[PDB]
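Encoded as C-alpha cells, the structure appears first; notes follow it.
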Amino acid sequence: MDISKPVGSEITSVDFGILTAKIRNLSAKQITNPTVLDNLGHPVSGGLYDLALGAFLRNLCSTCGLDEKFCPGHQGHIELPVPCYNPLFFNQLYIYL
Amino acid sequence: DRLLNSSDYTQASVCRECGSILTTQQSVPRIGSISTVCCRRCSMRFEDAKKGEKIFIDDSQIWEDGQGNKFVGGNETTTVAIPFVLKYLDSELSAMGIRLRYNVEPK
Amino acid sequence: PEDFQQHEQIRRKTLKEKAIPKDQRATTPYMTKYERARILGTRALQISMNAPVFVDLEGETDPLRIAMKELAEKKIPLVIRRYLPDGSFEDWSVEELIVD
Amino acid sequence: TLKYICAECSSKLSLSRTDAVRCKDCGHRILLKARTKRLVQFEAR
Amino acid sequence: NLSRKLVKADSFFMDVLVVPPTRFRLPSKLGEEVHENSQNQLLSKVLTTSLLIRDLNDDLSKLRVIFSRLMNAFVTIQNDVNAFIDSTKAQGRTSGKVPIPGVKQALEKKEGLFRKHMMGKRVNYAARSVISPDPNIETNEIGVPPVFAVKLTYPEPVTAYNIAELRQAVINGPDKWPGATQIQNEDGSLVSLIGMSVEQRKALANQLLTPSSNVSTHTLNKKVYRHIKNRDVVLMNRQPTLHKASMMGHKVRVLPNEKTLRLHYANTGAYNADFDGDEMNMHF
Amino acid sequence: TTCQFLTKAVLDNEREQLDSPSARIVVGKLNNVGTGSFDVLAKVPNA
Amino acid sequence: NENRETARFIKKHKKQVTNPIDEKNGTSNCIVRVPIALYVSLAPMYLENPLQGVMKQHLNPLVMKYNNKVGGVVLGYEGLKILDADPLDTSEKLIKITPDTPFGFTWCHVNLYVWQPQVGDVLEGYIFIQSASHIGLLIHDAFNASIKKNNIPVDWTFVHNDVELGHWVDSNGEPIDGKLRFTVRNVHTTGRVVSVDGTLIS
Amino acid sequence: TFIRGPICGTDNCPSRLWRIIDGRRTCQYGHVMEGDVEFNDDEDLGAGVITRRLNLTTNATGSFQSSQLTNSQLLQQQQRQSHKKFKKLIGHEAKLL
Amino acid sequence: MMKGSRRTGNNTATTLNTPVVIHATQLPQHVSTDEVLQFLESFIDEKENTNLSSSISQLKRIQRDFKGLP
Amino acid sequence: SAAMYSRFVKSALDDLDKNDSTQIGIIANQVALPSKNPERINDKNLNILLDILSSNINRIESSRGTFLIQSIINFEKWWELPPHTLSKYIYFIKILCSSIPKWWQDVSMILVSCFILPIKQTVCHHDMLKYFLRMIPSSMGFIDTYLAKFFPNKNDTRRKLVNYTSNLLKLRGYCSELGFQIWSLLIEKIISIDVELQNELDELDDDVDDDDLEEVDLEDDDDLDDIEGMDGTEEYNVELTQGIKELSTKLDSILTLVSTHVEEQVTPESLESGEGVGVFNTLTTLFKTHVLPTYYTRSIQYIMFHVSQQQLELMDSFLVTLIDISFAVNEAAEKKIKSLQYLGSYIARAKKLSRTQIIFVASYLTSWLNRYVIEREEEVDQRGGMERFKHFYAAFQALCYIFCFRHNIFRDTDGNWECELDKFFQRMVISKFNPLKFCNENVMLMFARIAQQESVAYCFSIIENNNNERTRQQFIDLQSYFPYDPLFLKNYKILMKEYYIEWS
Amino acid sequence: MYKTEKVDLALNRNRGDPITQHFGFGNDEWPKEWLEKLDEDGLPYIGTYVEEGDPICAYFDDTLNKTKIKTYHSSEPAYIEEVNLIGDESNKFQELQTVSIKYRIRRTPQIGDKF
Ligand SMILES: [Zn+2]
C-alpha cells in the first residue's frame, strides 16, 4: 500500500451468476490448436499459450500491447461443438429432468 | 495491514457496467494519443454500426487493441483496491462457468 | 442527466432518513477505546501529510504523539459517525465526547 | 606442482589428461587431494 | 429479480469453455526442470477431442460404425470437460493417485485457496527468531537484534518536524543503525541508498523538502524508508495462537551485540513461553 | 465444502452483502468490528 | 425483440442539446452551460481550505481541454458547491476520510461553460494560413479548424506567390479575407488537440 | 557477479541489472525496476508421480532457454575428426617420414 | 523510445488528479454572447489575485474575440 | 531526368486507393535512412517528394499512409539542408501540423529534444516553436511536459547542461505564458548540481587548488560526428568517476549563463514596460519555496543576491519580502530562523546596499527585540527551558552580525549610534534571557572584540561568567550556516566581486 | 561439524550418452577470480574458507561450450577439509567425474546452545 495513492471507488456487494454464451463478445481468440509449443519453443498462434492471452517469454502481448510487467493477461475461449453440461449444476439439472 | 496492505495489495481496474475484474483492458492507441482502460464485453465492435435522424460516434468511444480491432463503448471503468488472489479467484471460477459481479457503489 | 437527477435525489433522501438528529441520539457520551485509537490513527496520518496542526509541537517529531496532544486540548476536527445496525447513524464530534 | 595422494598406499601422484584415476603403484581407484603451500588467515580466537 | 431476465436452461450447459490467462497458467518447474502446466495437460486433451469429433463430423458430411465412434466421442468430450472442473467426478482410467486435481481441488482442502491464501497469508515486513530472557528491558518492550534492526523499514513521510531526524537517517544509510535504506520521490519512483557514498546521501538528504515542480503531485511528499527505531511498535506472537493475549504489541528496544529476540519474564505467562528453543514472530 | 456452498449460491443469484469478516477479507474491505464499526469525517471550515 | 434491445446502444450516442443559429444569421450557438456533479478527493493540506483544494486539484486541470462526459471543451466553472455529508448553506461542512489514506472524498456540484460544436453547425474564424491542400482557421482566436481540399468546391483556384503562400481565390475573383463562415463536418478527439473538420459544400 | 536477462532503462543503458532482494530489481545507480516473480516451489519419489521424460531446463533466471537443439551443435559434430592427433591417413608423407 | 516507459506516469490520471466520476446532472442550456462576456470577465479576474496561467491566455484570446478585433 | 522519379511517387500516391501500400514501403523506407548512410534521399529528390505531399495530402491521412509521415518527421539531422530545400521542408511542417494537428503532438517531440544543440544551431527549431504557439494555443499545456522530459541527465557531459538551458532561455523570450515554469524547471535542477558540491567541499577554511593557468578546455571532447541478441553475464568495475572537477564547471557554466541573462531582463525600462518586475516576482516566489527549504547549500542564493542588487527598487521588495517570512505568526519556527539567518548575511555581504536601507532594517529589528523583552521577561524564571526563545536568540544574532560587518555605517561625524546602540546593547546583553550564552560562539565573540573597540557595550565579563557557569544540535547548525560565505565557483565569482563584500 | 557433498557429473547423463562435461577450466572463455578458491584441476584448495556463493568446483561442458563452476550454498561458512576424487570401476579407463568434498563448520558456543 501507499498512503499517497488513495482509491475513490470501493466494492460494496458481490453478485453470483453464470456466464452465458456471450463469451464471444468477451474473448475474440477461439483457442483451437491443441499444440502448446513448437520447435524453437515459440508459442504457436491459436494454441493455449497464444500471445493474445497475455505477454509470455519476453514477447509483447497481442491485445494488451504490453510486456509481462504490465499486462493483466486476457481470457480465451474454447468452442465446444456440442453443449456439454456443467458438473457443478449436474445434480440439479438431473432433478428438473 | 497483515492481510491486505502488506501481502498482495493491488490496485486493479473494474468496469462499472458489467462489474468485472478480468474483462478490462488498456487499449493500444495511436502513438500520438493516450491509452485508457476499457471493458471488453461492454464494448461493442465497430463492425456493428446500425442505423439529427442519424448517429455518429464522438471519436472517444472508439478504442483499439494491438490486433487492430476497433471497439465502440466499453468505457466507465475505475480503480479499486483488491487482494490479488481475487483475480485468481475470479479466473478460476470462470473456468467453472461462474460469473462474479462486483458492485462498485461509491463511484 | 435524467437518471442521475433521480438517482442522486433518491440517494440523498435515503441518507437523510438514516441521519439521527442531535436531540434524538441515544448512544454513549464516551469515546469507546476504538474511536480513540482510530482518531489518533487518522489524525496522525493527516498530520504527516501536511495538515495544519493546531498545537505547539514542542520539539515532537512523532506524528502519533502530535495527535495525542491535540486530543488532550480538544483540537482534533474529526467527527465520529456511529452506525446503528440498520445502517442509521449518529454523528458525534470529537470535541463533545468524553475521553477515558 | 599440483598433486594427489593414493588413498591406499600414500604414494604421491599427479594426473593431467587421458589419465585414469588410479594409483600408479597399486591400482587404487580412490585418490585424495594434497594440500600445498597456500596462505589462509585466522584470528587466534 | 429486478432485472427480470429469464432463467434459461442453457445456463446448465456449456457451449464454450473459457481459458484462464497466461499469467495464471505459467509452466511449473522443480529443480531446474521446466514442466508443462498441470492446467494445460487436461485442457489440450479437451482440445484434441474437439478436433477428433471435428474430422469425424466430416465423415457425416459425406454420409453404423461412425456413430459408434461418434457416441464414443460424446462420452470423452464430457469426461474431459468433467476433468477440467473436478477430478473425482471424472474417474476415467481409475488407476489410483490421480494427478492434475482440477479447478475444484485447487479450491477445496485445508490448503485450498480460501484458507491457505485468503484467510491466512504470508507477509512482508516480518521476522522471527528464538527468544531469550531479559530482566533489563521493560515489561512492555522487546529486544531487537541489530541484524533485524537494519533490515526492517518504515515509510516515514518527510515533513517540517521530522526533517531533522530524516536527514540523519539518509546520511547514516543502510548500515549505521539509526538510518534509512530507500527514499521515495513524489512520482512514486524509489531511489535506493545501498551503493551510495555519504556525498550522494548528503545530496539526497538535503533535498527532502525541495518541492518537485509538477502539478499532478503537488499534494504528495517524499518518503524516507527509515530503519526501526526505539519508538516503533511490534506485534509479537508465539505461534500456536490460542487466545488474543498471545499476540501483543511491544515497544522496540534495539540492543547491540545480540543475535536473538529478547523478552521480559513478565511476558512469559501470556505467550505460554519457556526459553528453551521457542520462536516468536515479529510483525512490523 | 467450498464448491458445495458455491453451487448453492450460484443457483440462488445471491448478493453477498460483504459484512461478515470472512467476506470482507476476501474482497479486501475493512472489517466491521472494533475500529471499523464507525466512520471518521473531517470537519472542513470553508463553505 | 431488437426494437427495444438497442435502446441501451442507440440512445447513448444521441447528443441531446443541438446548437441553434443566432440573430437570424446562420452561425450556430455552441457555447453552452451544463451543470455537472463531481466525485473528487481532497488533500490533507487543503483541509483548512477545502474549496481552494477542489479548484487546484480537479477543476484547473480540466479547463480548456476536451471532456468526454460533456462533449465539449471546458471554458470555466462557476458556483462550486461541496455537498455536505451531514444532512441537516453552512460554513463548516464535513467530508468523509477514507479508511486507509488520509484523503477525503466528497461530491460537488458546479456549472461548466463548455464549447459544444456538432455536425451541421456553422462557425466563424479568421483564416490563419491557406495552401493548395487545405485552409486553416482559428475559431474565436483559440480553436484549430482545417478545411481540406476534398471539402472545398472544385471551382476555386489557388493563386501562387511565385517566390515565397498565396490566396485561395474563389469563383468570383475574390481573394478571401480572414473572417470565414464554414460548416462543421467532423470534430476530432485525436490527441491533446481539438480540431474541427469542416466543409464548404452545400 | 551480474546476471543477464532483459534490457535496462533508468535513462542510462541497455544491459543487465542488479536485483536487490532476489526478485526486486534495481539499476546500477539506485533506481528501482518492477515485480520479479521468482518461481519457487516446495517438495511436498512422491508429490504425485514422475509423469514423463521431457528435456526443458532453466538457465536464464526463470523460464526455459537450456536444452535447446541445433544452435550449439555444428562445431560439436566435427570436433572428433580434427582435435585428436595421428589419425592414420598418412600415405605419401609416410613415404617421406 | 522514451515515450514508452514510465507508462503509469504517462497515464498521469490518478485519483488525486482527475475526479472519480463526472455526471451531467441536467440538460445543457445555451448561454448568449452577452453572458460569456460577463462570465469570462469574472473568471479571469478571480484567477488574477501556479498552473492555469497557460490557459488564462487561451481565455484572453477568447475574451478579446467577443468584443473587439484582431 | 528528375521528372520520371516524380511520376513514380505520383503513381505510388494512388496505390493506397488500390489498397496495397507496397511501393510506399520502399519509398518511405528510403527517406528514413540514417544520415551517414548514402542510400538516403538528396536535396533534388526531396523536393520531388515534398510537393507531391504539400499539394495532395488528402489521402496520406489514412490509416496506412501514416507511416510515410513518420519517415518525414524522423528524417534525421533535418536542419542541415540548403534553404531551397530547408525552407520548403519548413513549409511542409507548417501545413501538415495545420491540416492534421494530431502531428503537432508528435513533431514537437522532436523540436524540444534538439534544444541540446547551441543557440546558432537551432534558429529553425525556435521559429517553428514560436509559430505554432501562436497557431495552436492549446499547446502550452503539453509542450510543458516535453521540457521536463528532455532535460538532460546530471551525470552526463557538460555541453548538454549548458546548451539545453541556453536554448531554453530563448524559449522564455518568445514564450511569455510559459515563464514561471521555465524558472521552476531550472532552479530545481541547479540544486541537483549545487547540493552535491558543498558535500564535496572542505571546511570553512578557504580551499586553493594551486592552479595558476586555469583549464579552458574548449577542446575537451571528440568531434561532433553523432547487439548480438544476448551478451553474457558480467562482472564488476562499474568505476563511477565522481564529480570532483566536472561538477565544479557544470555549476560554473550554468549559473553564470543564468545571471548573464537576468542582467538584461532587469533594467530601468523593463521595470516599467517589460517584465523586469515579473522576473523578480517569479524568482522571489521561487526563493521562499524552493531554495529556502534546502539545507547545507551555498551557491544558489547568489542568484537572488545578484538580481536584487541590480536596481534599488528590487531591494525594497526583497528586504521586506524576507521580513514577510522571518517575523510572521502563521509560519513554522525553522523557516523563520533560516530566514533571519538570510537577513543578517544579506545586509552584511551586499556592497550595493544603501545606508537608507540599513537602519530601515536595523530599527525594525531593535523595535522587535525591545518589544520582546517587555512582554516576555517574566516567562524566563518560570517552568520551561531556554529553548522557548529560539526566535529572540536568532534575532539577537541577526542584529549583532550586522554590527560585525557594517559598524562604520551606524556612526556619524560625532561617532554616535543610531537606535541608541550603546544604550541598546548594554541593556539587552544583561537581560534575563542572557543572549550571549545561547547564540553563536564565534560571532558573539566577534561582537565582543568589536563593540569594545567601538565602545558600545562590554560583555567579556558575561562571556567569562557564562562558560564558567557551564535537539539543541540542529538549532546551533542554523546559527553556523552563514548563507553568503565566499564562493567555490571559479568563474561566477568574478561578476560577484562588483557586488560582494569580502571578509575585510 | 563436518559435512560431505558429492559433486557428481554423471548424475544427469545416460549410460549411452557419451562424456559431455569435464572438471577443469576451458581456455579462451574466461572468468577470473575463480582462481582464488579453485586450482588448476578445477577442484578447491583444501583448507580454503568458503561462503555461500563461492565456487566449489569448476567444469567445462562441451554442449554449452562454457566453463561452469558449481557453487557452495549454505549459510554456514566452512573450510574445505578433504577432497576425495572418485575413480570408476564398472566403466574403467574413463576420466574424473565424481568428487566428494568434506567441509568443516566451526561451532563456538553461541547464545541459545543447549547444555
Ligand atoms: Zn538508473
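What you see of chain H is 3-46, 51-103, where the numbers are those given in Swiss-Prot.
Looking at the header, which is where the method is noted, we find electron microscopy, 2.7 Å.
Each Cβ is built from the backbone N, Cα and C atoms, and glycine gets one as well.
Sequence-distant contacts of H:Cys29 (mutagenesis position), defined as residues of its own chain at least six apart whose C-beta falls under 8 angstroms from its C-beta, comprise H:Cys10, H:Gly11, H:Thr12, H:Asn14, H:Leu19, H:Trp20, H:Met35. According to Swiss-Prot, the Zn(2+) binding site annotation covers H:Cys10, H:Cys15, H:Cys29, H:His33, on the basis of a curator's inference.
According to Swiss-Prot, the mutagenesis experiment H:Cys29 to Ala carries the following note: Impaired binding to Pol I.
Among the mutagenesis entries in Swiss-Prot is H:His33 to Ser, noted as: Impaired binding to Pol I. Take the CB of H:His33 (mutagenesis position) and look out to 10 A: across all protein chains shown you find 17 other CB atoms. Under DSSP, H:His33 (mutagenesis position) is assigned to coil, being neither helix nor strand in the three-state scheme.
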Binding-site residues: H:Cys10, H:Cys15 - member with fewest neighbouring CB atoms within 10 Å: H:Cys15
Pairwise CA distance, H:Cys15 (Zn(2+) binding site) versus H:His33 (mutagenesis position), rounded so that it is a whole Å: 12
Any further residue of that chain within 8 Å (Cβ to the Cβ centroid of H:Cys10, H:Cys15, H:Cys29, H:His33) of the recorded Zn(2+) site: H:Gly11, H:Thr12, H:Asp13, H:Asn14, H:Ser17, H:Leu19, H:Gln30, H:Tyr31
Entries of H:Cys10, H:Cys15, H:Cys29 (recorded positions) sitting next to ligand 1, with Cβ under 6 Å as the cut-off: H:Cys29
